[PDB]
Amino acid sequence: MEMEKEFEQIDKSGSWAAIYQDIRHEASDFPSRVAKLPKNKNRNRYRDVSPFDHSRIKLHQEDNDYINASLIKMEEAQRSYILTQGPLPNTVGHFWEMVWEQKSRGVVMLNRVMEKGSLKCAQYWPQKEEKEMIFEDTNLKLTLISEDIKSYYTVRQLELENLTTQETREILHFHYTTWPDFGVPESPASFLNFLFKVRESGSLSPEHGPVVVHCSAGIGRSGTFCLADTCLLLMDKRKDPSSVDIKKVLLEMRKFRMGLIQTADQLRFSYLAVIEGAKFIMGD
Ligand SMILES: O=C(O)c1ccc2[nH]ccc2c1
(Lines of atoms letter the chains of each structure in order from A and count residues from 1; the text may use other names and numbers.)
(Lines give C-alpha, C1' and ligand atoms only; values in the text may rest on other atoms or scores of the structure.)
Protein backbone atom coordinates (compact mmCIF):
# COMPACT_ATOMS: atom_id res chain seq x y z
CA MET A 1 0.00 0.00 0.00
CA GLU A 2 1.48 3.40 -1.18
CA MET A 3 0.11 5.42 1.83
CA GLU A 4 1.31 2.79 4.42
CA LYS A 5 4.95 2.77 3.14
CA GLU A 6 4.92 6.63 3.18
CA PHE A 7 3.56 6.32 6.81
CA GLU A 8 6.38 3.83 7.63
CA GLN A 9 8.92 6.10 5.78
CA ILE A 10 7.69 9.19 7.79
CA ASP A 11 7.39 7.16 11.07
CA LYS A 12 10.91 5.61 10.83
CA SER A 13 12.37 9.09 9.95
CA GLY A 14 10.12 10.82 12.59
CA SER A 15 9.33 13.71 10.15
CA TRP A 16 5.58 14.20 11.02
CA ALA A 17 6.30 17.80 12.21
CA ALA A 18 8.15 18.60 8.91
CA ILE A 19 5.37 17.14 6.61
CA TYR A 20 2.71 19.06 8.67
CA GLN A 21 4.55 22.46 8.42
CA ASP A 22 4.93 21.97 4.58
CA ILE A 23 1.06 21.72 4.36
CA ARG A 24 0.69 24.87 6.57
CA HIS A 25 3.17 26.71 4.24
CA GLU A 26 1.38 25.73 0.94
CA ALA A 27 -2.24 26.20 2.26
CA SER A 28 -4.58 28.75 0.58
CA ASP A 29 -5.10 32.27 2.00
CA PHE A 30 -8.39 34.02 1.11
CA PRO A 31 -10.13 37.04 2.66
CA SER A 32 -12.49 36.64 5.72
CA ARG A 33 -13.73 40.30 5.81
CA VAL A 34 -17.34 39.49 6.94
CA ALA A 35 -16.10 37.38 9.97
CA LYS A 36 -13.95 40.37 11.15
CA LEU A 37 -16.77 43.06 11.08
CA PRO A 38 -17.30 44.53 14.59
CA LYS A 39 -21.06 43.55 14.60
CA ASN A 40 -19.92 39.82 14.38
CA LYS A 41 -17.40 39.72 17.26
CA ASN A 42 -19.77 37.74 19.62
CA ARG A 43 -20.61 35.27 16.70
CA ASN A 44 -16.99 33.89 16.73
CA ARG A 45 -15.68 31.48 19.36
CA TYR A 46 -11.94 31.95 18.41
CA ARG A 47 -10.34 35.17 17.05
CA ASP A 48 -7.94 33.14 14.79
CA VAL A 49 -10.63 30.76 13.16
CA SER A 50 -12.86 32.44 10.51
CA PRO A 51 -14.71 31.25 7.40
CA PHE A 52 -13.43 32.57 4.01
CA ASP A 53 -15.89 35.00 2.37
CA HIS A 54 -16.05 32.94 -0.90
CA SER A 55 -17.22 29.68 0.87
CA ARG A 56 -19.12 30.96 4.00
CA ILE A 57 -22.72 29.78 4.73
CA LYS A 58 -25.21 32.68 4.61
CA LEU A 59 -28.26 32.77 6.96
CA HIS A 60 -31.49 33.67 5.02
CA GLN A 61 -32.26 36.92 6.92
CA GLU A 62 -31.77 40.64 6.03
CA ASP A 63 -30.66 41.70 9.59
CA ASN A 64 -27.24 39.87 9.77
CA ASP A 65 -26.54 36.80 7.51
CA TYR A 66 -23.28 35.80 9.35
CA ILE A 67 -22.42 32.39 10.93
CA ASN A 68 -18.97 30.84 11.54
CA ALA A 69 -19.56 27.99 8.98
CA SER A 70 -18.04 26.99 5.57
CA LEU A 71 -19.23 24.81 2.62
CA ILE A 72 -16.49 22.22 1.71
CA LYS A 73 -17.43 21.06 -1.91
CA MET A 74 -15.37 18.00 -3.10
CA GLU A 75 -15.99 17.95 -6.91
CA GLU A 76 -14.36 14.58 -7.86
CA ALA A 77 -15.68 12.70 -4.75
CA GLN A 78 -19.23 14.24 -5.25
CA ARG A 79 -19.51 15.01 -1.47
CA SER A 80 -20.37 18.30 0.33
CA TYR A 81 -19.83 19.05 4.08
CA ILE A 82 -20.61 22.12 6.21
CA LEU A 83 -17.88 22.61 8.87
CA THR A 84 -18.81 24.97 11.77
CA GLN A 85 -17.67 25.86 15.31
CA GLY A 86 -19.44 24.55 18.45
CA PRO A 87 -22.45 26.87 18.95
CA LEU A 88 -22.17 29.76 21.46
CA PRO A 89 -24.95 30.87 23.86
CA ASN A 90 -25.96 33.63 21.41
CA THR A 91 -25.61 31.48 18.19
CA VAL A 92 -27.71 28.34 19.11
CA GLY A 93 -30.73 29.73 17.17
CA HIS A 94 -28.51 30.64 14.11
CA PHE A 95 -27.12 27.05 14.17
CA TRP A 96 -30.62 25.43 13.91
CA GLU A 97 -31.68 28.07 11.30
CA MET A 98 -28.67 26.94 9.13
CA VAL A 99 -29.62 23.21 9.59
CA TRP A 100 -33.21 24.09 8.42
CA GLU A 101 -32.18 26.39 5.49
CA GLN A 102 -29.47 24.00 4.08
CA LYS A 103 -31.87 20.92 4.36
CA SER A 104 -29.34 18.88 6.36
CA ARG A 105 -30.42 15.38 7.59
CA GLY A 106 -27.47 14.86 10.04
CA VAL A 107 -25.44 16.79 12.66
CA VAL A 108 -22.02 15.23 13.56
CA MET A 109 -20.57 16.31 17.02
CA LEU A 110 -16.95 15.24 17.81
CA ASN A 111 -16.49 16.97 21.23
CA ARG A 112 -18.01 16.94 24.79
CA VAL A 113 -19.79 20.08 26.14
CA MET A 114 -17.07 20.22 28.88
CA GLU A 115 -13.42 19.17 28.25
CA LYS A 116 -10.26 19.97 30.29
CA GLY A 117 -12.64 21.63 32.90
CA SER A 118 -13.91 24.38 30.45
CA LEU A 119 -17.02 24.76 28.27
CA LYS A 120 -16.25 23.86 24.56
CA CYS A 121 -19.84 24.50 23.26
CA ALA A 122 -23.39 25.33 24.39
CA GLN A 123 -25.91 22.63 25.45
CA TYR A 124 -27.79 23.16 22.10
CA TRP A 125 -30.14 20.08 22.08
CA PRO A 126 -32.81 18.88 24.61
CA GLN A 127 -31.83 16.18 27.13
CA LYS A 128 -35.40 15.02 28.08
CA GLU A 129 -38.37 14.16 25.80
CA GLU A 130 -40.85 16.25 27.83
CA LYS A 131 -38.57 19.42 28.00
CA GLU A 132 -38.37 20.75 24.39
CA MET A 133 -36.30 23.87 23.35
CA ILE A 134 -37.69 26.98 21.63
CA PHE A 135 -35.31 29.43 19.81
CA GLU A 136 -37.35 32.67 19.81
CA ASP A 137 -34.82 34.68 17.68
CA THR A 138 -35.19 32.14 14.69
CA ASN A 139 -38.77 30.80 15.39
CA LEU A 140 -37.76 27.08 15.71
CA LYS A 141 -38.77 24.24 18.13
CA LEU A 142 -36.52 21.21 18.83
CA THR A 143 -37.75 18.00 20.63
CA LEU A 144 -35.81 14.89 21.72
CA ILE A 145 -37.62 11.85 20.12
CA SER A 146 -35.22 8.99 21.14
CA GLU A 147 -31.62 8.34 22.34
CA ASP A 148 -29.37 5.24 21.73
CA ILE A 149 -26.24 5.37 24.00
CA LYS A 150 -23.32 3.06 23.05
CA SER A 151 -19.74 2.77 24.39
CA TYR A 152 -18.01 5.15 21.88
CA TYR A 153 -20.97 7.24 20.51
CA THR A 154 -24.66 8.19 21.06
CA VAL A 155 -27.28 8.55 18.27
CA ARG A 156 -30.29 10.81 18.90
CA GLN A 157 -33.48 11.28 16.85
CA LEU A 158 -34.58 14.97 16.99
CA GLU A 159 -37.66 16.77 15.60
CA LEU A 160 -37.09 20.31 14.24
CA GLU A 161 -40.24 22.37 13.66
CA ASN A 162 -40.32 25.62 11.65
CA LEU A 163 -42.90 27.45 13.89
CA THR A 164 -43.58 29.90 10.97
CA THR A 165 -44.94 27.15 8.58
CA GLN A 166 -45.52 24.23 11.06
CA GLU A 167 -43.38 21.97 8.78
CA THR A 168 -41.32 19.36 10.76
CA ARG A 169 -38.24 17.27 9.86
CA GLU A 170 -36.36 14.43 11.54
CA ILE A 171 -32.64 15.36 12.25
CA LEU A 172 -30.16 12.64 13.33
CA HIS A 173 -27.53 13.72 15.97
CA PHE A 174 -24.31 11.61 15.76
CA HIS A 175 -22.24 12.35 18.94
CA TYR A 176 -18.72 10.80 19.13
CA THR A 177 -18.19 10.93 22.95
CA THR A 178 -14.72 9.32 23.59
CA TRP A 179 -12.11 11.48 21.74
CA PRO A 180 -9.48 12.05 24.53
CA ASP A 181 -8.96 15.48 26.23
CA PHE A 182 -5.26 15.44 24.95
CA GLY A 183 -3.77 13.86 21.77
CA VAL A 184 -5.70 11.49 19.36
CA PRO A 185 -7.17 7.96 19.80
CA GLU A 186 -4.57 5.13 19.90
CA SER A 187 -6.61 3.01 17.38
CA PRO A 188 -8.90 4.41 14.61
CA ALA A 189 -11.27 1.41 14.84
CA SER A 190 -13.99 3.23 16.88
CA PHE A 191 -13.71 6.46 14.74
CA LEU A 192 -14.13 4.33 11.48
CA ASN A 193 -17.11 2.41 13.02
CA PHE A 194 -18.68 5.86 13.79
CA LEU A 195 -18.07 7.18 10.21
CA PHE A 196 -19.77 4.06 8.68
CA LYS A 197 -22.77 4.55 11.08
CA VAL A 198 -23.17 8.14 9.75
CA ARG A 199 -22.85 6.84 6.12
CA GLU A 200 -25.50 4.06 6.66
CA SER A 201 -28.00 6.70 7.96
CA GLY A 202 -28.16 8.49 4.57
CA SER A 203 -26.86 11.77 6.19
CA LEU A 204 -23.86 12.01 3.72
CA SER A 205 -25.90 11.20 0.58
CA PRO A 206 -26.89 13.55 -2.32
CA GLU A 207 -30.66 13.33 -1.70
CA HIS A 208 -30.14 15.57 1.42
CA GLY A 209 -28.39 18.90 2.02
CA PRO A 210 -24.80 18.73 3.32
CA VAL A 211 -24.10 17.15 6.72
CA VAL A 212 -23.21 19.72 9.47
CA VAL A 213 -19.91 18.72 11.23
CA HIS A 214 -18.45 20.46 14.36
CA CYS A 215 -16.00 20.14 17.26
CA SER A 216 -14.94 23.21 19.34
CA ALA A 217 -13.31 25.33 16.51
CA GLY A 218 -14.64 23.21 13.56
CA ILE A 219 -11.15 22.58 11.96
CA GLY A 220 -9.30 19.81 13.92
CA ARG A 221 -11.39 16.69 14.73
CA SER A 222 -13.92 18.02 12.13
CA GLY A 223 -11.05 18.15 9.56
CA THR A 224 -10.12 14.52 10.31
CA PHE A 225 -13.75 13.31 9.79
CA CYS A 226 -14.21 14.85 6.25
CA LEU A 227 -10.60 14.04 5.07
CA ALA A 228 -10.98 10.29 5.96
CA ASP A 229 -14.49 10.08 4.36
CA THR A 230 -13.40 11.77 1.04
CA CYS A 231 -10.13 9.74 0.79
CA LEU A 232 -11.99 6.33 1.23
CA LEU A 233 -14.69 7.43 -1.29
CA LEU A 234 -11.97 8.33 -3.89
CA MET A 235 -10.30 4.86 -3.41
CA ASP A 236 -13.72 3.24 -4.18
CA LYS A 237 -14.23 5.35 -7.36
CA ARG A 238 -10.77 5.43 -9.09
CA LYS A 239 -9.18 2.70 -11.32
CA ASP A 240 -5.89 3.11 -9.32
CA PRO A 241 -6.86 3.54 -5.61
CA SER A 242 -3.06 3.81 -5.01
CA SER A 243 -3.17 7.32 -6.72
CA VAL A 244 -5.10 8.83 -3.72
CA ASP A 245 -2.74 11.42 -2.13
CA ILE A 246 -4.01 12.45 1.37
CA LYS A 247 -1.77 15.60 1.44
CA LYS A 248 -3.31 16.77 -1.90
CA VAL A 249 -6.89 16.08 -0.73
CA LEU A 250 -6.17 18.07 2.50
CA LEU A 251 -4.81 21.10 0.49
CA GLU A 252 -7.91 21.01 -1.80
CA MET A 253 -10.21 21.02 1.36
CA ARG A 254 -8.11 23.94 2.82
CA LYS A 255 -9.18 26.07 -0.20
CA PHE A 256 -12.65 26.11 1.52
CA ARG A 257 -11.86 26.49 5.30
CA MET A 258 -8.57 27.48 7.00
CA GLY A 259 -6.56 25.30 9.42
CA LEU A 260 -8.16 21.85 8.75
CA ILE A 261 -6.04 19.32 10.80
CA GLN A 262 -4.60 21.32 13.76
CA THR A 263 -1.51 19.15 14.74
CA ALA A 264 1.07 16.66 13.33
CA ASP A 265 -0.61 13.94 15.50
CA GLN A 266 -4.08 14.60 13.86
CA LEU A 267 -2.31 14.29 10.42
CA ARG A 268 -0.77 10.88 11.45
CA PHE A 269 -4.15 9.70 12.90
CA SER A 270 -5.81 10.64 9.51
CA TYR A 271 -3.28 8.44 7.61
CA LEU A 272 -3.90 5.58 10.08
CA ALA A 273 -7.73 5.86 9.67
CA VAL A 274 -7.58 5.84 5.81
CA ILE A 275 -5.02 2.92 5.77
CA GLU A 276 -7.20 0.79 8.13
CA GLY A 277 -10.50 1.76 6.45
CA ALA A 278 -8.98 0.88 3.03
CA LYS A 279 -9.00 -2.85 4.03
CA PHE A 280 -12.79 -2.75 3.26
CA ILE A 281 -12.06 -1.08 -0.16
CA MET A 282 -9.83 -4.23 -0.40
CA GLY A 283 -13.04 -6.33 -0.73
CA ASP A 284 -12.78 -7.37 2.98
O1 LIG B 1 -1.45 1.45 -2.67
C2 LIG B 1 -1.92 0.39 -3.09
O3 LIG B 1 -1.27 -0.56 -3.56
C4 LIG B 1 -3.47 0.22 -3.00
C5 LIG B 1 -4.11 -0.77 -3.78
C6 LIG B 1 -5.50 -0.98 -3.73
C7 LIG B 1 -6.21 -0.14 -2.88
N8 LIG B 1 -7.58 -0.10 -2.65
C9 LIG B 1 -7.85 0.93 -1.70
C10 LIG B 1 -6.60 1.53 -1.37
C11 LIG B 1 -5.62 0.83 -2.13
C12 LIG B 1 -4.23 1.03 -2.18
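Along the chain as shown, the residues are counted starting at 1.
So this one's X-ray crystallography, 1.9 Å, going by the header.
Even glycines carry a Cβ here, placed using N, Cα and C.
For the published mutagenesis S50 to A or D, Swiss-Prot gives the following note: No phosphorylation. In Swiss-Prot, a published mutagenesis experiment is listed as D181 to A, annotated Substrate-trapping mutant. The substrate binding site annotation in Swiss-Prot covers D181, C215, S216, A217, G218, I219, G220, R221, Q262. Looking at Swiss-Prot, the entry for mutagenesis of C215 to S says: Catalytically inactive mutant; abolishes sulfhydration. Marked as active site, phosphocysteine intermediate by Swiss-Prot: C215.
Here the features listed in Swiss-Prot are painted onto the structure.
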residue	record	Cβ neighbours (10 Å)
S50	mutagenesis position	22
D181	mutagenesis position	9
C215	mutagenesis position	26
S216	substrate binding site	21
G218	substrate binding site	29
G220	substrate binding site	21
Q262	substrate binding site	18
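Here the C-alpha separation of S50 (mutagenesis position) and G218 (substrate binding site) works out to 10 Å. Each residue contributes its Cα atom, and for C215 (mutagenesis position) and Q262 (substrate binding site) these two points are 12 Å apart. Once the Cα atoms of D181, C215, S216, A217, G218, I219, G220, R221, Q262, the listed binders of substrate, are compared pairwise, the greatest separation found is 16 Å. Rounded to a whole number, the C-alpha distance linking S216 (substrate binding site) with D181 (mutagenesis position) is 12 angstrom. It is 13 Å from the Cα atom of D181 (mutagenesis position) to that of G220 (substrate binding site). Mapped onto three states, the DSSP output places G218 (substrate binding site) in coil.
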